[PDB]
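Some notes on the structure that comes next.
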Amino acid sequence: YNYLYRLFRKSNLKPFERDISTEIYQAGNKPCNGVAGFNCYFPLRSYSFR
Amino acid sequence: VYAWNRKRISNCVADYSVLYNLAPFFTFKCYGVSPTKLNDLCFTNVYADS
Ligand SMILES: *[C@@H]1O[C@H](CO)[C@@H](O)[C@H](O)[C@H]1NC(C)=O
Ligand SMILES: *[C@@H]1O[C@H](CO)[C@@H](O)[C@H](O)[C@H]1NC(C)=O
């Protein structure tokens, strides 16, 4: 599970573009400040190779 | 879970905000697709079990 892939992207990236931001998703109208729930999730998702 | 009931979904306008309303709801993880894509996605012959 050390390897990870970004499940959530705010805006589709440009060609040869890189994103390192790790912030819980703000899809909820209320700010998901350090809160992961409905419409709130940090973009990282573990590859979890088995 | 011994005798699980099945039901089939059709001609459905599905809004999942009402599910986000209930505080007891704690599992929104989808084995199939991203929750954001779920709102935009469309399907047929949708099948649900409880
Ligand atoms: C939103 O969630 C509350 C809490 O269960 C519920 O009472 C209400 O009917 C839901 N819908 C609206 C439109 O408030
Ligand atoms: C259950 O019914 C209520 C109506 O009183 C409505 O808000 C919704 O359909 C359900 N409540 C939820 C999901 O909180």
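Chain B is numbered as in Swiss-Prot, which gives 350-399 for the residues shown.
For all residues, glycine too, the Cβ spot is worked out from N, Cα and C.
With a 10 A radius on its CB, B:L368 (variant position) counts 11 other CB atoms from all the protein chains. Quoting Swiss-Prot on the natural variant B:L368 to I: In strain: Omicron/XBB.1.5, Omicron/EG.5.1.
Residues near B:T376 (variant position) in space but far in sequence (CB under 8 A, at least 6 apart, same chain): none are found. For the naturally occurring variant B:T376 to A, Swiss-Prot gives the following note: In strain: Omicron/BA.2, Omicron/BA.2.12.1, Omicron/BA.4, Omicron/BA.5, Omicron/BQ.1.1, Omicron/XBB.1.5, Omicron/EG.5.1.
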Self-check item: Conformational class of B:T376 (variant position) under the three-state DSSP mapping
Solution: coil
